[PDB]
Amino acid sequence: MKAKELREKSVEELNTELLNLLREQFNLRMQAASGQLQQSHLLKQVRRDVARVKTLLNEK
Amino acid sequence: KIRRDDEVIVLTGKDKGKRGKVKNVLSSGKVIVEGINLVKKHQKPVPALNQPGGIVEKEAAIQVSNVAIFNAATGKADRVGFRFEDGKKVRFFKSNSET
Amino acid sequence: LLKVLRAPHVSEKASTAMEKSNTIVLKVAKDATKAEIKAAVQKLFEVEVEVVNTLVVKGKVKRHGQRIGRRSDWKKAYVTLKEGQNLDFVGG
RNA sequence: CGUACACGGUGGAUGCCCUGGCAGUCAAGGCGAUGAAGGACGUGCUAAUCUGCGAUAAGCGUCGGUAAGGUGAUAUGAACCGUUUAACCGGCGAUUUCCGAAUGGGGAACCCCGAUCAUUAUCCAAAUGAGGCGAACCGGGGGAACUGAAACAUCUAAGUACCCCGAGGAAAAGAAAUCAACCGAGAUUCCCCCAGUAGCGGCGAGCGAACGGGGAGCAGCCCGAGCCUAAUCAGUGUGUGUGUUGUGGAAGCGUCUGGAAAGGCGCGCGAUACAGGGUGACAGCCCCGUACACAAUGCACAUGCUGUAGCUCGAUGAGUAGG
RNA sequence: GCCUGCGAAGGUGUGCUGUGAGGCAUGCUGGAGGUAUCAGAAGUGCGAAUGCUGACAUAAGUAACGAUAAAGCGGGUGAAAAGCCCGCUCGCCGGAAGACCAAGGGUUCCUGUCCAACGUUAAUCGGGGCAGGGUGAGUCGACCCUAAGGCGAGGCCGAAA
């Protein structure tokens, strides 16, 4: 997701997204448990996403 | 200057007459062209110099002095490959003096 | 939700627990106070949380001669069980 | 075991090179309780350092420039991103946990609140100020000694070192009850000269101006009343001369040596552009760059303009002059 | 106004010339630049401050390792074992080399793999090097308060930390 997408989303959409990404921000945490499908791309990307939307939320 | 997106033509080395594209350019001045390779032990198509030893660099180690890109003079060389989105570079490419 | 926690556990030590005795081990970040480890677990772990205890820890500089030793380790917490289900799986 | 030398070593001089210093010059010039400077401690898959940031942590967003290569110095392994045009460069915006001059209080960074002084005061801190930092320079005060006088109490070093308080980017001074060659000059500083003269001094050693002249820079005005409006004040609009990056940018030539020339030798060229560096060995004509060109920002000092708004009359400051 | 990778400066050895201070040449090496004339220049030409700094020789392969004076005999492992391990025998210490702790030090603890470096010998040993693991309390300690005493605020003193 890019800043352009988040700005287009509504106040509720950003909330459901932050929450969806929040719920999303759970699935991962399994490497130390011995996982594989865990991707390093979104590891760092997701934290930025929930943040990007968090920044625009205040910009509004 | 020399770029990686260009084709070179040998003129001195035992690979004289071979054609190919520039693999990569090192800050050493040497240039490895797609073609000038060597036959390793287990016969693996990998460019490298001819000398005994353990671990040594790849590339056949060609020199810009014996190569042939766009030399403004009378030679035996012929056509050579060369960006376009620049626009201004297209004018020079169109001129029989530069590229 | 899963935002502050590392490896579930290890062999004989964090395994002696969770067996039949309502208790669970799980590493977690250091910046984790008491707010989480009750709001990252218990949420989807399919269980409500037991006497909850969220520990924290950190070492200190030194250890060597001239360098950047300054550090701050990270700290798991003991989460026994409210009487219900053992995180759905991991256990006896 | 004496001495010289030979081969090898120890050692590290020397020769050459050097991403460093030293020095000069031009430009530019403040930061913060919208809590800075500094420090502490985090942050990159691995990173121990440095740097960049700081928990959206060597990064996020917008515009413009730029460009295909990129993911800081380390050219590693793994691996990612980029044409939904990144990296990189410039400006700006968003965000910016906790502690932290923070001032609620205590405290070697940890826990609870506008502390203290002061003004206004609806006396409710309700509305405000001070309390910090910063290379030197500047202003107002306090004020030595060793030393020199080849002793030393004047004198000299000092009105310096150091100390206290404070402003600005600049300060201090200043419009003359002055100067005084003159029917004259004529606000005040600063530079040069006048003087090392006048003057001071166990007149011993030493100490030491000014008027004037030649320059730089030039501006004069305000405190009782009468009257009326273009000093002043309040506010508005808002510059010419720019800052960084990218675009318009010619150019391996020949022979010989060599792994390679930025060699030797031969020839030619740039110049309102005759710095330097890079490129496999001393290339101003290989690449960047130097003169040059263009676009993004900051400053925009000024000016213009609105409402205020001239001008006129008299006087002019005593515990001062002076002793 | 000349020399140079048909090779220079420098260095080593050697020849020649000058009264000399030196110049110059050859061979080896070096292998990048280096001079002569006239002229100006420099922080200019040096063995002799209990000189300053670094390096080095002779001295020396000389001096030294001493009340808790205990090791020895077999065996095991190993390429090597007089001091790693096993058994036996022989002893030391007992307010003490025993046990539990404060301060302080600080991971030095444990396991595995090794040893180039450390252990005044060697080491397959280690409190050594590398990689992991270990210190899970409401009732232990910190946290809290207070004594001698100290600090900040108001009051009062050229001024003030």
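To match Swiss-Prot, the residue numbers of chain C are left as they are there, and the shown ones run 7-98.
Method of determination (from the header): electron microscopy, 15.0 Å.
From the backbone N, Cα and C atoms, a Cβ is placed for every residue, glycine too.
As written in Swiss-Prot, here are the features:
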type	residues	note
MUTAGEN	C:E18 to A	Binds normally to ribosomes; strongly reduces trigger factor binding
MUTAGEN	C:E18 to Q	Strongly reduces trigger factor binding
MUTAGEN	C:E52 to K	No effect on trigger factor binding
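The separation of C:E18 (mutagenesis position) from C:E52 (mutagenesis position), Cα to Cα, is 25 Å. When Cβ neighbours within 10 Å are tallied across all protein chains shown, the highest count among the mutagenesis positions C:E18, C:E52 belongs to C:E52.
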